[PDB]
Amino acid sequence: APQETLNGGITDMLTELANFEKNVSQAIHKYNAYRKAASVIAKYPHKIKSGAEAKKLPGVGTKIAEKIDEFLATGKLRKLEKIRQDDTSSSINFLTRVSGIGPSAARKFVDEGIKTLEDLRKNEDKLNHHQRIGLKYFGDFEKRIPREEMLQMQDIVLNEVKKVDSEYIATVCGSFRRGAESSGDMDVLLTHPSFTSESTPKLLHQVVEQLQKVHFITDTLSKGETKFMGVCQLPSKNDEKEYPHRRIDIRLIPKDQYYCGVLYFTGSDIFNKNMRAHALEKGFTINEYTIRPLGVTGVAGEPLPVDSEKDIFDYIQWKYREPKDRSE
DNA sequence: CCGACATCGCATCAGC
DNA sequence: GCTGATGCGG
DNA sequence: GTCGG
Ligand code: NA
Ligand code: NA
Ligand code: NA
Ligand code: NA
């Protein structure tokens, strides 16, 4: 991809606008509009010279073209400069960086005078469990995870899962599975031959419990019968700086829907969009759970049997593609 | 013009 | 107390 | 905010 030096000024501007839409104005669709614009621009191999030039790109409309014209001629955007200095808005926007604190909680906090982590620290009683954890690890959670650490994390997860029951099947998905050099968190998909879409409730708990027993999992954000969201940390060596705490999610999925799950959670997002498109034009409907045939009138039929990622590709006459080649 | 922009598990709130 | 809505995250 | 039926 082109160096940020090309249109970084523009993409940074659009991303900042995106955050305020989401966190302050609570306009999620505008947040995504701005993100989409930033992405299409971020991949444009030419230094943009005008809003008109950018408008030709899908996702960039009249308004963003105008803002780009203003940024190119002045080196800034008045509305953004203004919002940045706004003490209330900048505080609301900031607080949402705490996991567990969304637009609603952030606005409530600021309305009562709680505007900083310091203020949050002084008001533990007004934070729920999730938020306290997000605060506790505010810094760690914003750090990325090197692939080498992800490999050490995977070693632990796979080992402990097999130790609980050798029949469990666990797959670390996400960009990591596509071979990325760094990850933002760890996403683990878990299944067991004993759990199917039509056949019975503690399969997840036993794995979470073992990971806690060996002190890999350190905190729990949420945990149910099919989904666990929490925190983990690699063991540190003597006299060695401790590793940052990391976010890890573990999902229990029915065996017959496992590979549709692995495919989906491996992505990338652009690849899934494409594959779902091709699958459609081929007469199939693919979601994170199953792949079903589409009748003449568009009536989806029963889900087709899947025993591997390949089965999916085969159904839609597509050559199986390696995770490292699913960038798009 | 004006609706879509994904959908759902879990924690917690709001209403009865 | 139970049931549905909301907030949040992914 | 952008797209498109
Ligand atoms: Na455009
Ligand atoms: Na956030
Ligand atoms: Na947050
Ligand atoms: Na065994």
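In order, the residues displayed for chain A correspond to 6-205, 208-335 in Swiss-Prot numbering, which applies throughout.
Per the header of the entry, the method used was X-ray crystallography, 2.0 Å.
Just so you know, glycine gets a Cβ as well, placed from its N, Cα and C.
Features reported for this protein in Swiss-Prot:
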type: BINDING; residues: A:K60, A:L62, A:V65; note: Na(+) 1 binding site
type: BINDING; residues: A:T101, A:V103, A:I106; note: K(+) 2 binding site
type: BINDING; residues: A:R149, A:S180, A:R183, A:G189, A:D190; note: dATP binding site
type: BINDING; residues: A:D190, A:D192, A:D256; note: Mg(2+) 2 binding site
type: MUTAGEN; residues: A:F25 to W; note: No effect on 5'-dRP lyase activity. Decreased ssDNA binding
type: MUTAGEN; residues: A:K35 to A; note: Decreased 5'-dRP lyase activity. Decreased ssDNA binding. Loss of 5'-dRP lyase activity; when associated with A-68 and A-72. Decreased ssDNA binding; when associated with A-68 and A-72. No effect on structure shown by circular dichroism
type: MUTAGEN; residues: A:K68 to Q or R; note: Slightly reduces 5'-dRP lyase activity
type: MUTAGEN; residues: A:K68 to A; note: No effect on 5'-dRP lyase activity. Decreased ssDNA binding. Loss of 5'-dRP lyase activity; when associated with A-35 and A-72. Decreased ssDNA binding; when associated with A-35 and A-72. No effect on structure shown by circular dichroism
type: MUTAGEN; residues: A:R83 to K; note: Slight effect. Abolishes methylation by PRMT6 and impairs the polymerase activity; when associated with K-152
type: MUTAGEN; residues: A:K84 to A; note: No effect on structure shown by circular dichroism. No effect on ssDNA binding
type: MUTAGEN; residues: A:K84 to R or A; note: No effect on 5'-dRP lyase activity
Checklist entry - Taking A:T205 and A:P208 as the residues either side of an unmodelled run of 2, what is the Cα-Cα distance to the nearest Å? => result 7
Checklist entry - Hey, which of the binding-site residues A:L62, A:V65, A:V103, A:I106 is the loneliest by Cβ count within 10 Å? => result A:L62
Next on the checklist: Near ligand 2, meaning Cβ under 6 Å from any of its atoms: which of the recorded positions A:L62, A:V65, A:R83 fit that description?
Outcome noted: none
Checklist entry - Which residues, in sequence order, are found in the same chain with Cβ within 8 Å of the centroid defined by the Cβ atoms of A:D190, A:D192, A:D256 at the Mg(2+) 2 site, excluding those residues themselves? => result A:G179, A:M191, A:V193, A:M236, A:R254, A:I255, A:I257
Checklist entry - Which of these binding-site residues is closest to A:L62 (Na(+) 1 binding site) if you go by CA atoms: A:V103, A:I106, A:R149, A:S180, A:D190? => result A:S180
Checklist entry - Do you know which of the recorded positions A:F25, A:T101, A:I106, A:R149, A:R183 end up with C-beta under 6 Å from ligand 1? => result none
Checklist entry - By a simple count, how many Cβ atoms lie within 10 Å of the Cβ of A:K84 (mutagenesis position), its own Cβ left out? => result 12
Next on the checklist: Let me check the 10 A CB neighbour count of A:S180 (dATP binding site). How many other CB atoms are there?
Outcome noted: 20
